[PDB]
Amino acid sequence: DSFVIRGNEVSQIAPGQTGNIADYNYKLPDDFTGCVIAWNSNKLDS
Amino acid sequence: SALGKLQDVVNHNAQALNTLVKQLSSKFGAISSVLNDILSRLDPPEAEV
């Protein structure tokens, strides 16, 4: 799953943690297993 | 105390069950003894442990 989010949400995408877009569009599982990666794509959209 | 033995059998069984049921109240280290509260005031990930 690939999307772009802001820097202050990187700590919101975590197993068992609540947020908004991972709660209002698609949601992560409590038993999730995998990994997440983050790129600072500031010069893409600003 | 002529009937000590039979009386003793009865008492042992009664006491065993009593302690078994009473031990449900112990917390064993958990934050509470009733499961409902455990599952109420805590998120599922921590309620597991």
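Using Swiss-Prot numbers, chain B covers 943-991, in order.
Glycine is no exception: its Cβ is also placed from the backbone N, Cα and C atoms.
Noted in Swiss-Prot for the protein shown:
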VARIANT   B:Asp950 to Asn  In strain: Delta/B.1.617.2, Mu/B.1.621
VARIANT   B:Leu981 to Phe  In strain: Omicron/BA.1
VARIANT   B:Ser982 to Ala  In strain: Alpha/B.1.1.7
### Query
If you count Cβ atoms within 10 Å of the Cβ of B:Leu981 (variant position), leaving out that atom itself, what do you get?
11
### Message
Taking only same-chain residues 6+ apart in sequence, whose CB is under 8 Å from that of B:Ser982 (variant position), what do you get?
### Response
none
### Query
From the Cα of B:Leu981 (variant position) across to the Cα of B:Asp950 (variant position), what is the distance in angstrom?
42
## Note on the structure
Using a 10 Å radius on the Cβ of B:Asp950 (variant position), the other Cβ atoms enclosed count 11
